[PDB]
Amino acid sequence: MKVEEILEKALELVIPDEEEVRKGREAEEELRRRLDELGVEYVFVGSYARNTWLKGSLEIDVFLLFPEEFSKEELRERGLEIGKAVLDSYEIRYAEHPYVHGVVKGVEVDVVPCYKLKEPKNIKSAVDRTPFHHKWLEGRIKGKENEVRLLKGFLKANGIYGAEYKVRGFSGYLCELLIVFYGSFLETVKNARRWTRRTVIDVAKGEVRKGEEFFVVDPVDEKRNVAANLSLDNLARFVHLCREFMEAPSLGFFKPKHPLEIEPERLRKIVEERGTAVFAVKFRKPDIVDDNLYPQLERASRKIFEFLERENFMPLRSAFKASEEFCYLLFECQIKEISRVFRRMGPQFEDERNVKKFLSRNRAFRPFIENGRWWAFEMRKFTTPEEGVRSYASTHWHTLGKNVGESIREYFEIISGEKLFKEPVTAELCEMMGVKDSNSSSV
RNA sequence: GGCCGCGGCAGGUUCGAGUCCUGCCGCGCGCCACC
Ligand SMILES: Nc1ncnc2c1ncn2[C@@H]1O[C@H](COP(=O)(O)CP(=O)(O)OP(=O)(O)O)[C@@H](O)[C@H]1O
Ligand SMILES: [Mg+2]
């Protein structure tokens, strides 16, 4: 359990076994075979072309390079055409930039179209940097392949690996750049401890400077932030892990933790013990790609959260879950119930024109003077968070994100109490409430 | 699809809204995710 003895045992988890590598090379051999027959200009990129892919996470990426003059429509129609021709079984589901996800001799293959650029300054597609990424990295990353795998494994084990909106973490390319800049996994951990939200890491200049935000400058484009989608919270979650790790190294930092089945009874006691209002918004999952869904669940969850605050229900945290058929928006509030009366502010006693208008309004109770101005008692239209959210989600469905809001329009329901705990949201609830010992890394 | 802006224009809430909530339109090949 010394710092180096643990990195040894951890390499056994992040390094692909030779049986998997062989499967990769065989699929690569057949992939090159089919591509050459089509006479298309291509290149192998990604974690496979640099031998930095994690054990069990084998995926081959193949870029097809087309002329610059090609329309975005022409890039798509030709890219997919080649893709489908090369893959055994394929599947086309993307958010913006078209590509073909499929299989070849049993390995994951992605056939991505892009523009054959010279100098990637003002890229035309979103992925035009990826070939230049590989050209820059192949010569510098050599020998350090396992140092990347330790970092990728360290992050993946703590659920902050991936730049996708489902994660808002560290892209696989960002990890490689960090190894080139620090030299080893251990040197990234040591230094990361003293990162701040202002940290700038310009790899191309071998410099660390201060800035407006966290910013890892892309060697290929000095305007591009490689860590653009890394949330501030996930940045923090990473820094915290590094301080903990150096303070007390362990193999558990590389073991993937998984949720535990919590009894609906134990959960009922925890919420009762807290005396909070725990409820969820349930609706049909819109049939869209994850990268459109999660930004919208974030928005919807926030709009309702903000609503609960200004309505004085004092919300603690928000959360959401996406099962296969349904989406859930969870909320916890300190106020299970509020009074119906509240005090609305009136005008100062001086200017009677406004006061006369104010006191003319028919109210159930008599208004009063306080510290020099008039006040009135008025009634709330709802007295619980559940009743409030029912109203907001009903009327303001449209502001909760395009697809989520339209799905909430057609149907939603507020689930509370024991009926909630029987829903696929236990894991999310335990995280939200800070429930202890609802996780394990047992194999 | 989400996000950040420069503008706006109306509508709602209110004694009172450039200031809180909402809708619509313009313009930055604006940024990010899908590799
Ligand atoms: N969000 C992002 N930011 C910067 N570059 C990205 C990126 N997503 C993809 N890329 C580029 O596309 C290449 C491969 O992308 P992916 O296959 O999706 C992850 P990877 O690099 O293969 O690591 P991984 O297989 O361990 O997940 C990367 O080398 C990178 O150059
Ligand atoms: Mg890959």
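All residue numbers here begin at 1 and follow the chain in the order shown.
Header says: X-ray crystallography, 3.2 Å.
Quick reminder: no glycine exception, Cβ is built from N, Cα and C everywhere.
Copied from Swiss-Prot, the annotated features are:
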BINDING   A:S47, A:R50, A:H133, A:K152, A:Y161  CTP binding site
BINDING   A:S47, A:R50, A:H133, A:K152, A:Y161  ATP binding site
MUTAGEN   A:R50 to A  High decrease in both AMP and CMP incorporation
BINDING   A:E59, A:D61, A:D110  Mg(2+) binding site
MUTAGEN   A:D110 to A  High decrease in both AMP and CMP incorporation
MUTAGEN   A:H133 to A  No decrease in both AMP and CMP incorporation
- Cα distance, A:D61 (Mg(2+) binding site) to A:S47 (CTP binding site), nearest Å? 8
- Task: List the Cα distance (Å, whole number) between A:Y161 (CTP binding site) and A:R50 (mutagenesis position).
- Result: 18
- How many Å separate the Cα atoms of A:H133 (mutagenesis position) and A:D61 (Mg(2+) binding site)? 13
- Measure from the Cα of A:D61 (Mg(2+) binding site) to the Cα of every one of the recorded positions A:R50, A:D110, A:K152, then give the nearest. A:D110
- Euclidean distance between Cα atoms of A:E59 (Mg(2+) binding site) and A:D110 (mutagenesis position), Å: 8
- Message: Comparing the recorded positions A:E59, A:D61, A:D110, which residue's C-beta has the most other C-beta atoms within 10 angstroms in this structure?
- Response: A:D61
- Cα-to-Cα gap, A:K152 (CTP binding site) vs A:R50 (mutagenesis position), nearest whole Å: 14
- Query: Between A:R50 (mutagenesis position) and A:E59 (Mg(2+) binding site), what C-alpha distance do you get in Å?
  - Reply: 12
- Query: CB neighbours of A:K152 (CTP binding site) within 10 A?
  - Reply: 24
